[PDB]
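Note sheet for the following structure.
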Amino acid sequence: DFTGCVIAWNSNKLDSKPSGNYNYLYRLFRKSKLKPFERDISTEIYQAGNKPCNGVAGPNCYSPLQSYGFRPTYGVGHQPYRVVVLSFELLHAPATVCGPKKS
Amino acid sequence: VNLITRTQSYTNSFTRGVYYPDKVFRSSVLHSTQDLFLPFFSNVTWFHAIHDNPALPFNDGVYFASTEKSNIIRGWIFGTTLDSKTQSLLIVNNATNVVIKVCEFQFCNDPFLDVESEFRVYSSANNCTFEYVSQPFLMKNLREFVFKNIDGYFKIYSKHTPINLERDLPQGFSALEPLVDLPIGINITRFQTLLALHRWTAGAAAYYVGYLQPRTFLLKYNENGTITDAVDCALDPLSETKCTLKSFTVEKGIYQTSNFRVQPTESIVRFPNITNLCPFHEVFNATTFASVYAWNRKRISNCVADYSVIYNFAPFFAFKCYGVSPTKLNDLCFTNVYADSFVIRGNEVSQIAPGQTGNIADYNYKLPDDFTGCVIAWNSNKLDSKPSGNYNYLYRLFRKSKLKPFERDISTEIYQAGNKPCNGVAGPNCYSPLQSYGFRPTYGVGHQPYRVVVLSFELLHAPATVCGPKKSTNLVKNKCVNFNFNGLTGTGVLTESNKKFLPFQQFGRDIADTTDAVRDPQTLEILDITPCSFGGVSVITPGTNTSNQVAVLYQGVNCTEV
Amino acid sequence: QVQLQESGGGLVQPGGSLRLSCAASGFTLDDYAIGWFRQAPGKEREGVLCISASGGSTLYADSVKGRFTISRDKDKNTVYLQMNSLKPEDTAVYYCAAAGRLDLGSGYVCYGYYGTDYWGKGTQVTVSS
Ligand SMILES: *[C@@H]1O[C@H](CO)[C@@H](O[C@@H]2O[C@H](CO)[C@@H](O)[C@H](O)[C@H]2NC(C)=O)[C@H](O)[C@H]1NC(C)=O
Ligand SMILES: *[C@@H]1O[C@H](CO)[C@@H](O)[C@H](O)[C@H]1NC(C)=O
């Protein structure tokens, strides 16, 4: 039921380097899906087998944190993008945010 | 240090814990609301603490009620694991203040205060993420609190009420009012209460804790706007009648409340009739590999592919898939599989990637940018290298135009880079665009010969033929069952069949154009479908002023199933 | 936002002991492998030693094995080393550095050597000899 504004702009001019930008990572594996507007910073060796991983990335042991590759020569869909989203909480409590309306 | 011990008793909640759900004002109106509440006649766990596993689960929301006067009850700590691996909160409610610290604080055994150091609560964490403060004016009697977290929003409700000398919760009602809201936004799965012990000294305390649940209530506002009565909607059939009629009194007669259904127990699924095994042994190892310029392409279909045995055929390290995941290849069902095998140089493996540029990328093998598949490359220094030097593998060097995706070149000719024609003689401005690879056992890692196999998949555009062998859930019988049969979601009771479906029918419908007899794509069987039994519920009561006794009747159902 | 400042050093007699620390301020990477390097006048800069950020899987170099004792403290987000038994071959310019860990083969592996994202201003360690 999202209500709000989204502003997206390509930032390939500053987030791309000739050597390749790995500044940003994403989670690839997770036991359960994410609730709306929830993050996940905890880092551990994901286990995809019966045996415990024991902190070693061997067989059936993966890393749920994959680095992005950003370059200025990549395709438009592969270029980095900066997104700013504004979401509003409507009138349920004393409203606090609005423009300069003269009393 | 462990120096607090606890005992548990149990009590019925009677009917307490109704709080103003919203910020609005109403008067002389019977309203209906759906939210988290403490169900009537719930099972509250009385705790009696004297001086232990004080990691009390939090669940959705907590109702905390006490009757002590020494103010020995103070503070409430919340978290998920309360250790240095996951973020944890540090709500510490004292005389007239409240403070929050949320990060991966570790927690000990007895979360108490020396009295006033919270060092026995947390020690350290990576540069803490957040710190917050707030300032309240907090203050024979019962003190009741309700804490909840909704959509990353922590809200607290409270009420102080006077009670005569009694041992249990009283009758009557008491509305609760809000105090504080704040958006922490995390998984809190347990919480802890805190007390005061002065050095230490013996301590005694007792309180009641209950767990909230989502429910639907009906509340009655008086003329002054204060809640004075409330009725649940999921306790008794009489309560359901009261909720439906939207009144607190039910006259003599018979009324209809709701309907009952046989909730199906399990779920089942469909898969097709595939018994063949995909031949991965011939492709992954054949004691010989085609050249890169002429890559060998094989089509695999109409078989079950076991990608877990691929590791046992070639000595590689890990998969490299783009459109799918290496661990998610045994579930999806594809129409066709394409396998392209060749041998390339060690440093040119990097050129085997989507949208690559290089000699191999545009002259020997080109891949569409929307590739959905995997690539496996592994060294071949022990078979493709000779002391004299391997020369049976060649790659194209010169080409007029870059190669189109999934295109090969087999034609051999004399490339011309000058105005004059080559005339079949490799003279000036005449070259041979076929360079023999140089493989030696003393060469560097980037020059060792490497076997490369690229697998390409086709999505569900035609009836799929390649996927893993999971049974069609071993077709169950004589049970109301959920199911997702070939994209058809529903529920039903499945029984044997006496109808003669012709050789190749998959679904067979009725007058209502809904299926009634069915086959199986894993074994040719004929089965019948019926709806699970369901009906309506009626309640017969005398006048409310007469008695509270009721009678329940299930409409049109034999008195055996119920 | 991310800054690496280094404190400590000086001139001591051979066989002496020194403590040198570099502090990381504003660091935000969850997984990282901070690197340590030294460069004598006239020689290339090489790695010295490093430990894992997650649990402290230690690693040394052949020339400085045992002598160079290191420990990472996450409270101040700084790196501490104990250096004893100094010889004249240790005279170099020491730089502290920070870099991100490698994610290849679906694992957490800490790597040093070249390819370092950030570096410190460095100091001078001199042995009288
Ligand atoms: C509700 O409260 C009762 C106390 O009146 C608790 O007693 C449990 O009763 C069940 C069934 O008799 C037993 O299996 C448990 O072992 C009892 N718990 C004890 C002894 O600690 C219980 O918490 C609830 N009883 C229910 C739900 O039947
Ligand atoms: C919170 O912690 C639990 C306990 O490990 C974990 O399973 C869950 O994914 C975390 N997040 C949510 C939203 O529950």
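Residues 428-530, in that order, are what chain A shows, numbered as in Swiss-Prot.
Per deposition record, electron microscopy, 3.7 Å.
Note that Cβ sites are derived from N, Cα and C of the backbone, with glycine treated the same way.
Among the mutagenesis experiments that Swiss-Prot reports, A:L452 to R is described with the note: Increased resistance to neutralizing antibodies. Decreases HLA binding to NF9 epitope. Increased binding affinity to human ACE2. The Cβ neighbour count for A:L452 (mutagenesis position), using a 10 Å radius over every protein chain in view, is 18. Under DSSP, A:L452 (mutagenesis position) is assigned to a strand (E or B) in the three-state scheme.
Here the residue is the original one, but Swiss-Prot notes a mutagenesis experiment at this spot, A:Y453 to F: Decreased HLA binding to NF9 epitope. Increased binding affinity to human ACE2.
Under DSSP, A:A475 (mutagenesis position) is assigned to coil, being neither helix nor strand in the three-state scheme. The mutagenesis experiment A:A475 to V is recorded by Swiss-Prot, whose note states: Increased resistance to neutralizing antibodies.
For the mutagenesis result A:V483 to A, the note given in Swiss-Prot is Increased resistance to neutralizing antibodies. Secondary structure at A:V483 (mutagenesis position), as computed by DSSP, is coil.
In the three-state DSSP scheme, A:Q493 (mutagenesis position) falls into the strand class. Shown in sequence order, A:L452, A:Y453, A:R454, A:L455 are the residues of the chain, 6+ apart in sequence, with a C-beta less than 8 angstroms from the C-beta of A:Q493 (mutagenesis position). In Swiss-Prot, a mutagenesis experiment is listed as A:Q493 to Y, annotated with the note Reduced host ACE2-binding affinity in vitro.
One mutagenesis experiment catalogued in Swiss-Prot, A:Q493 to N, is accompanied by this note: Reduced host ACE2-binding affinity in vitro.
Proximity of A:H519 (mutagenesis position) to non-local residues of its own chain (separation of 6 or more, Cβ distance below 8 Å) is seen for none. Reduced to three states, the DSSP call for A:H519 (mutagenesis position) is coil. Record note (Swiss-Prot), mutagenesis A:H519 to P: Increased resistance to human covalescent sera neutralization. The unchanged residue is displayed.
Where Swiss-Prot documents A:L452 to R as a natural variant, the accompanying text is: In strain: Delta/B.1.617.2, Epsilon/B.1.427/B.1.429, Kappa/B.1.617.1, Lambda/C.37, 19B/501Y, Omicron/BA.4, Omicron/BA.5, Omicron/BQ.1.1; Contributes to cellular immunity evasion and increases infectivity.
Among the sequence features in Swiss-Prot, the natural variant A:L452 to Q is noted as follows: In strain: Omicron/BA.2.12.1.
Annotation of the natural variant A:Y453 to F in Swiss-Prot: In strain: B.1.1.298.
For the naturally occurring variant A:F456 to L, Swiss-Prot gives the following note: In strain: Omicron/EG.5.1. Around A:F456 (variant position), the same-chain residues at least 6 positions away in sequence with a Cβ under 8 Å from its Cβ are A:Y473, A:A475, A:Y489, A:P491.
Among the natural variants that Swiss-Prot reports, A:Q493 to R is described with the note: In strain: Omicron/BA.1, Omicron/BA.2, Omicron/BA.2.12.1.
The local packing around A:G496 (variant position), expressed as other Cβ atoms within 10 Å of its Cβ over all shown chains, amounts to 12. According to Swiss-Prot, the natural variant A:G496 to S carries the annotation: In strain: Omicron/BA.1.
When the Cα atoms are compared, A:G496 (variant position) and A:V483 (mutagenesis position) turn out to be 25 Å apart. In the structure shown, across all protein chains, A:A475 is the one of the mutagenesis positions A:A475, A:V483 with the greatest number of other Cβ atoms within 10 Å. With an 8 Å limit on C-beta distances, the recorded positions from A:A475, A:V483, A:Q493, A:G496, A:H519 that reach chain B are A:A475, A:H519.
Those recorded positions from the list A:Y453, A:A475, A:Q493, A:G496, A:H519 that have a Cβ under 8 Å from chain C Cβ atoms: A:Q493.
Within 10 Å of the Cβ of A:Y453 (mutagenesis position) there are 9 other Cβ atoms, across all protein chains.
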